[PDB]
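Heads up: the structure comes next, in structure tokens.
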Amino acid sequence: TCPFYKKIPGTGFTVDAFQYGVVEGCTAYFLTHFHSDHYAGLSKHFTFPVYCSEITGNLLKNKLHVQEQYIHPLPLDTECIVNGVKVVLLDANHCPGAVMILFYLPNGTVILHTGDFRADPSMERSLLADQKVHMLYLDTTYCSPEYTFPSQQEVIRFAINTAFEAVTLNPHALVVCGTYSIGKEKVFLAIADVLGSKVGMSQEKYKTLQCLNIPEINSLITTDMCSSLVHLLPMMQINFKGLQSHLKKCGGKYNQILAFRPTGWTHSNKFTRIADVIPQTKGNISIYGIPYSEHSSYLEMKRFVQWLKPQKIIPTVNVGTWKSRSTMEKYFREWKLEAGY
Ligand code: NI
């Protein structure tokens, strides 16, 4: 059964609620982004209207085979009527095609559902500037002050400099980057651009990338592994055994691997600056874990909420334990008392 924090009161609408069967009273199912925990349940057999971005809709059609007739793509930053309710989709600064949704209720209440997001001050000059929001359904993934990590731009800087130095010292080094979902494409695209290479990958990942509307993508990626010095592999293969096996397959073209695992936050962020990060190394293989996040830091989250000044907050992440729920409620009250709303 569909949980309460996935229902929009006063509407026929749910958000990211495809794993509960036919939801009672639901006339339209919104999908914030194409990540498996959010789409869990969609297939070619689904027969109700799905509302989403153009990019999410490309992925539903090509990867999940959902039929065209049930896919409703909406433009961003544009007031749209859905089943007699005004809605707007806003860029969530998460993975490609990810959106936040503003719902203008018939009774005058305004709700923002962030989906998954990385809060940014640029959001303060979107269409959110123009009016009051009563209820916020908030991505609370990192809602605790211990969760710190650098900007995406600093992380990319580290990766580009690290790769370029390694391959200039040794023109026979291969670079490998892990992935298990869409998002974080900048990591492998930036490294391949500095090295003057396309990114090589499986047919299945190339297909996913071709759905994402990235400018000049045919110039940046390929399924010919032999012509590429930056390869993508599944995240589960980014370990000493998997990388050794991969290097065997390359037929003596290379004698060293430098590999990156983009993660979210890790406890090594409590101690080490991005500048100081070092790899794990065994023989001719080194692995860097790099903290490239597509979710808000605590500080980013707090700045957004204190600017928005919502009347009520409903968390959508870490909702399963009394300890988590109590912790999040304490921070929301601190934020409200400090800023005076
Ligand atoms: Ni996500």
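Per Swiss-Prot, chain A residues shown: 700-1040, in order.
The way this entry was determined, per its header, is X-ray crystallography, 1.4 Å.
Using N, Cα and C of the backbone, Cβ positions are placed for all residues, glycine too.
Copied over from Swiss-Prot, here are the features:
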type    : residues      : note
MUTAGEN : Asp838 to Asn : Impaired nuclear focus formation, reduced interaction with PIAS and increased sensitivity to cisplatin
MUTAGEN : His994 to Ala : Impaired nuclear focus formation, reduced interaction with PIAS and increased sensitivity to cisplatin
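The number of other Cβ atoms within 10 Å of the Cβ belonging to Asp838 (mutagenesis position), over all protein chains shown, comes to 24. DSSP classifies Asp838 (mutagenesis position) as coil under the three-state reduction.
Taking the C-alpha positions, the distance from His994 (mutagenesis position) to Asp838 (mutagenesis position) comes to 8 Å. Counting every protein chain shown, the number of other Cβ atoms lying within 10 Å of the Cβ of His994 (mutagenesis position) is 22.
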